[PDB]
Amino acid sequence: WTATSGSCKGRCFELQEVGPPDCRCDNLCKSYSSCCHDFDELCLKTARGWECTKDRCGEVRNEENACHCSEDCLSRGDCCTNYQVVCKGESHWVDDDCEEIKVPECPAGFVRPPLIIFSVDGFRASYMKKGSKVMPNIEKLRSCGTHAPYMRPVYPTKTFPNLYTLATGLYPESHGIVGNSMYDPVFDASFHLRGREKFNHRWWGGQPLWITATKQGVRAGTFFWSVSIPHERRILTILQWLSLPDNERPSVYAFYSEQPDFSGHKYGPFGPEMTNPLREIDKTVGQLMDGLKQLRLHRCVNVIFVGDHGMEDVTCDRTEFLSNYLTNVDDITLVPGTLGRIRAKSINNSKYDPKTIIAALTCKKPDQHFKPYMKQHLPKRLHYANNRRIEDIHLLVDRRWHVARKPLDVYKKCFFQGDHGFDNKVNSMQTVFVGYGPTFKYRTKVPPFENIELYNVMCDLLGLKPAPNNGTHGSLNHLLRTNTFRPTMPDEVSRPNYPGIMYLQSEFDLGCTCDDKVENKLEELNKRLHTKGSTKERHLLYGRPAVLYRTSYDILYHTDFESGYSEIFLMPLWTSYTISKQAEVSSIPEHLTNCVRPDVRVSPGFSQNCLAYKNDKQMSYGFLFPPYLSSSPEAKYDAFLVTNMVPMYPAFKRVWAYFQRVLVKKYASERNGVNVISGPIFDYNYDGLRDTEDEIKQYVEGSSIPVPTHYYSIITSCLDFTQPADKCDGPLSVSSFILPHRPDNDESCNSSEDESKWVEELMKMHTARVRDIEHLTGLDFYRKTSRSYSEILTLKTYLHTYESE
Ligand SMILES: *[C@@H]1O[C@H](CO)[C@@H](O[C@@H]2O[C@H](CO)[C@@H](O[C@@H]3O[C@H](CO[C@H]4O[C@H](CO)[C@@H](O)[C@H](O[C@H]5O[C@H](CO)[C@@H](O)[C@H](O)[C@@H]5O[C@H]5O[C@H](CO)[C@@H](O)[C@H](O)[C@@H]5O)[C@@H]4O)[C@@H](O)[C@H](O[C@H]4O[C@H](CO)[C@@H](O)[C@H](O)[C@@H]4O[C@H]4O[C@H](CO)[C@@H](O)[C@H](O)[C@@H]4O)[C@@H]3O)[C@H](O)[C@H]2NC(C)=O)[C@H](O)[C@H]1NC(C)=O
Ligand SMILES: O=C(c1cc(OCC2CCOCC2)nc(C2CC2)c1)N1Cc2ccc(C(=O)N3CCc4onc(O)c4C3)cc2C1
Ligand SMILES: [Ca+2]
Ligand SMILES: [Ca+2]
Ligand SMILES: [Cl-]
Ligand SMILES: [K+]
Ligand code: NA
Ligand SMILES: [Zn+2]
């Protein structure tokens, strides 16, 4: 209900929105259908356009005009943005050479540099280079400020999840906006782009920037713009707010544009029609910069130019239809398009079985353009499972394709040539970042980073303490001239034991046979010294990882590898080893094939046993330090210690063996040695965090040996590959993975072939950040390097995407 009967005189674009039924005059009143009767007349003036002309210079103010060219306009803050250019002989900002902004050059009364966030929907990363000739204003921001070559969105690469991530620093699964369309089964309510339900505050979790600001006494402009407010009026409003007195003027502002996304959907990302919306956005940027220049704020404000996601070529004809796969297609509900989410049409359907659905959708056509997952089996880098709003059944859709339920959904609705929503590592989904201002660096290019990191940086720019979020605060310090955030390494919670030889061989009854009864003081003090950690400098390059939770574990030293062995999980948390460029692969000798040896440093009671694997017909075992890479046949015995064994499904063994026997050596050749840290992950509740012991859902039959849901490896080397990994003097290079520990390879459609035709493809899909692994394990890596801690935080956030440039 609305009493649209009140007035908007002097309340135009009000910052404090009023409550029903009193009539609103804020930038969203239209979208709620609640504007006072006189809103259009007073707040959406258009008379005489958006530009001064020589005829208007020194006009008599007339309050009907959209903007002003009267002598008084600057003190009132409502000049047309081009007023000084036309009337006072100034240049457009874009025509001025850039000059380093060493300090904020702000009017007296400004307590901090204001922040303006200029967000462009669907602005694909490659537009910065491909459109540079038609976007001079943006081009000057980019070249003179700090820029990345791209910024990685979150999954799914849609509008509301990304905008809300930019606002909060949270993954979708945590902030709650997991799609542009959602069903919440707890509320029994639906969220859609279109309609009113999306305005209900129960959808929107975490704490977005404007709330963070307000709670710490920093005043915010309204972030949201009804689609009917023209861009020029959004810019003028922001400029007018910037002219307010000290106690009223906001410190943080946002401009949002629906372009180039609107046009990209109709014409495709590089359609010839796209040039004009890129020109129009650049013009809007030039109005903002000219406007700031006339207010003498162009060297005072920090400007962020950012997008939500990119845009791919997608047409009607590249639709997969589930009615080609499923006999029961009317018993499901599908959220369709560039991703798929499936649930039962009716929860009273006891015949609905997700396993048979998944099975019917798996590797059925030879170039099938989607892949079905249970949500817990999606790549852990997507962080796309821990929310009741995400359906159990997910379809990851190939770039350039759609998925739909039946043909009638896609022709009773080709219109469009563009779409987005794909996997967030897909190059077409990448978007933009530029920072320009006194707190940003000058003419600096920074590596690509994830949009989950920006909220912290926006908080640093405003002097705010960020709410808890998924950013890694300090990982983006290299973008900032000042206001950097300098954290301390987390404190180690559990200190390790360093056990010696405490158990006789006959105390063990492992059902584990080993033919190792195969016999000198030269070599005996040398093997003793390896057990006490004499090669640890070699295999533990960056220090031991710290354990950030309360537990019982032991450090175990060996010739070729070092491990942190959990007495609670009966296996290593981590195993660390260095393979040089020269290392030789050998094979497992036949006198050791099914050998597992007791580790006389670790109790039988805190050891695994072979009998449990023998009895478990589904489960087998592998090794964390690969016996294939042992340095000598004497050191090879260490690799068969029971304390280096981990539970593995035979299907996963094919992956792991190929990684260890073929890929590690290959990476050592390419990178000039590698350091490898490998271990188990337990995330049975798919929350992205280390499981406690009581969350573990599966054990090796008849034992207390828990089964990992994933295995990780972190592969580190020298960024300058002319130095070996063990004598690196400068920055590091890293690639990692979190491989799903699955009992089949249904994921890999070509898995009946040789491992050289499918394993690497699987590993690429499950590439990970170190930081992902840290959350999943409760470990902290890279504790002892030469490098600054912020540089190490940048490293830990790196994702190796395997996409071309
Ligand atoms: C990414 O960054 C974020 C932010 O840092 C990380 O998420 C945090 O994860 C924490 C651990 O999972 C979690 O802490 C829990 O908080 C519970 C109280 O939470 C409410 O209050 C906070 C603060 O205002 C608020 O943030 C929460 O918001 C969530 O829920 C609302 C719904 O109201 C959503 O709108 C919002 O989107 C958000 O949803 C997300 O998180 C929840 C979990 O909180 C998920 O369920 C959703 O899917 C979604 O992901 C809340 O409004 C508190 O109950 C927890 O405590 C339980 O467990 C501890 C063990 O330490 C125990 O001591 C407690 O007693 C309690 O146990 C009891 O409850 C159990 C469960 O019901 C029960 O089984 C037991 O028997 C006990 O009786 C816990 O402290 C924190 O909430 C979130 N924050 C956010 C914003 O998500 C995230 O982990 C990072 N991701 C990665 C990969 O690093
Ligand atoms: O003003 C905002 C806005 C802005 C916003 O900004 C959050 C900021 C962003 C920068 O960093 C700080 C947080 N957030 C939010 C909310 C998360 C809090 C909203 N709008 C208006 C508007 C109008 C229409 C639509 C829309 O339906 N489409 C256009 C884009 C698109 O692409 N494909 C498609 O189909 C569509 C269809 C979306 C918005 C977002
Ligand atoms: Ca968008
Ligand atoms: Ca977990
Ligand atoms: Cl969606
Ligand atoms: K077995
Ligand atoms: Na397969
Ligand atoms: Zn779109």
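Numbering, chain A: per Swiss-Prot, residues 51-463, 468-573, 576-591, 617-886 in sequence.
The header says X-ray crystallography, 1.7 Å.
Placement of Cβ uses the backbone N, Cα and C atoms for every residue, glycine included.
Here the residue is the original one, but Swiss-Prot notes a mutagenesis experiment at this spot, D171 to N: Abolishes lysophospholipase D activity. Among the mutagenesis entries in Swiss-Prot is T209 to A, noted as: Abolishes lysophospholipase D activity. According to Swiss-Prot, the mutagenesis experiment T209 to S carries this note: 15% of wild-type lysophospholipase D activity. Among the features that Swiss-Prot reports, active site, nucleophile is placed at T209. Among the features that Swiss-Prot reports, 1-tetradecanoyl-sn-glycerol 3-phosphate binding site is placed at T209, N230, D311, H474. Residues or ranges marked as 1-(9Z-octadecenoyl)-sn-glycero-3-phosphate binding site in Swiss-Prot: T209, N230, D311, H474. In Swiss-Prot, a published mutagenesis experiment is listed as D311 to N, annotated Abolishes lysophospholipase D activity. Mutagenesis annotation in Swiss-Prot: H315 to Q, described as 20% of wild-type lysophospholipase D activity; the structure shown retains the original residue. Record note (Swiss-Prot) on the mutagenesis of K430 to A: Impaired secretion. No effect on lysophospholipase activity. Marked as Ca(2+) binding site by Swiss-Prot on the basis of experimental evidence: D764, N766, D768, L770, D772.
Flanking an unmodelled stretch of 4 residues, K463 and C468 have Cα atoms 10 Å from one another. If you compare Cα positions, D311 (mutagenesis position) sits closest to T209 out of the recorded positions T209, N230, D764, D768, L770. Using a 10 Å Cβ-Cβ cutoff, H315 (mutagenesis position) registers 18 neighbours. When the alpha carbons of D764 (Ca(2+) binding site) and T209 (mutagenesis position) are compared, the span between them is 29 angstrom.
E573 and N576 flank a stretch of 2 residues with no modelled atoms, and their CA atoms are separated by 9 Å.
With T209 (mutagenesis position) as the anchor, the candidate binding-site residues are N766, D768, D772, and the one with the nearest CA is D768. Spanning the residues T209, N230, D311, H474 that the record associates with binding 1-tetradecanoyl-sn-glycerol 3-phosphate, the maximal Cα-Cα distance equals 15 Å. For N766 (Ca(2+) binding site) paired with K430 (mutagenesis position), the C-alpha to C-alpha distance reads 13 Å. Looking only at Cα atoms, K430 (mutagenesis position) sits nearest to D768 among the binding-site residues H474, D768, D772. Cβ atoms within 8 Å of the centroid of the Cβ atoms of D764, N766, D768, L770, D772 (the Ca(2+) site) belong to the same-chain residues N436, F763, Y765, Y767, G769, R771, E776, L857, site residues excluded. Apart from the site residues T209, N230, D311, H474, the chain places the Cβ of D171, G172, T207, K208, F210, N212, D358, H359, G475 no farther than 8 Å from the centroid of the site's Cβ atoms, the recorded 1-(9Z-octadecenoyl)-sn-glycero-3-phosphate location. Proximity of the recorded positions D171, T209, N230, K430, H474, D768 to ligand 5, judged by a Cβ distance under 6 angstroms to any of its atoms, singles out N230 in sequence order.
Sequence-distant contacts (6 or more apart, same chain, Cβ under 8 Å) of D772 (Ca(2+) binding site) comprise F763, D764, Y765, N766. The Cβ neighbour count for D311 (mutagenesis position), using a 10 Å radius over every protein chain in view, is 22.
Residues within less than 8 Å, Cβ to Cβ, of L770 (Ca(2+) binding site) and separated from it by at least 6 positions along the same chain comprise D764, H856, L857. In space, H474 is the closest of the binding-site residues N230, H474, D768 to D171 (mutagenesis position), judged by Cα positions.
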